[PDB]
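Shown next, in structure tokens, is the structure this report addresses.
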Amino acid sequence: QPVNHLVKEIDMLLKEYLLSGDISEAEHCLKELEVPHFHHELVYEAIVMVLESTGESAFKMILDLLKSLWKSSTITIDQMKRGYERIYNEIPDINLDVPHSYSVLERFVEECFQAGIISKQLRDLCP
């Protein structure tokens, strides 16, 4: 199974952001893909990165990235929604390979909620 080149570009963008903290670079790179109807994949990949990460740096930085991209209208309401729903669907698969993932997901969802970037009902759909 070959690497979907859009998945690969999103993964590189996210990895470069975790190094530099340059949100601007990340936002520019994302928009240049010209793939607004695939922004749910960016959301999904970013949250998976949080879940697979050790400690708190990736968690804090992806939270800040998502808040910024939502606040600049770069990620639309329904792309945010579709990304989180994918996570909600796969979290039993993820938690089996990464223990304590349900707990990291719950805290991340609550932070996004407290930031004002997700609705009450998306927060409440968290398993």
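Per Swiss-Prot, chain A residues shown: 322-448, in order.
The backbone N, Cα and C atoms fix where each Cβ goes, and this holds for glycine too.
Remark: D414 (mutagenesis position) has no non-local neighbours by Cβ distance under 8 Å and separation of at least 6 in sequence. Under the heading of mutagenesis, Swiss-Prot lists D414 to A and annotates it as follows: Strongly reduced interaction with EIF4A1.
For the published mutagenesis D418 to A, Swiss-Prot gives the following note: Strongly reduced interaction with EIF4A1. Other C-beta atoms found within 10 angstroms of the C-beta of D418 (mutagenesis position) number 9, with every protein chain shown included.
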According to DSSP, folded down to helix, strand and coil, what is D414 (mutagenesis position)?
helix
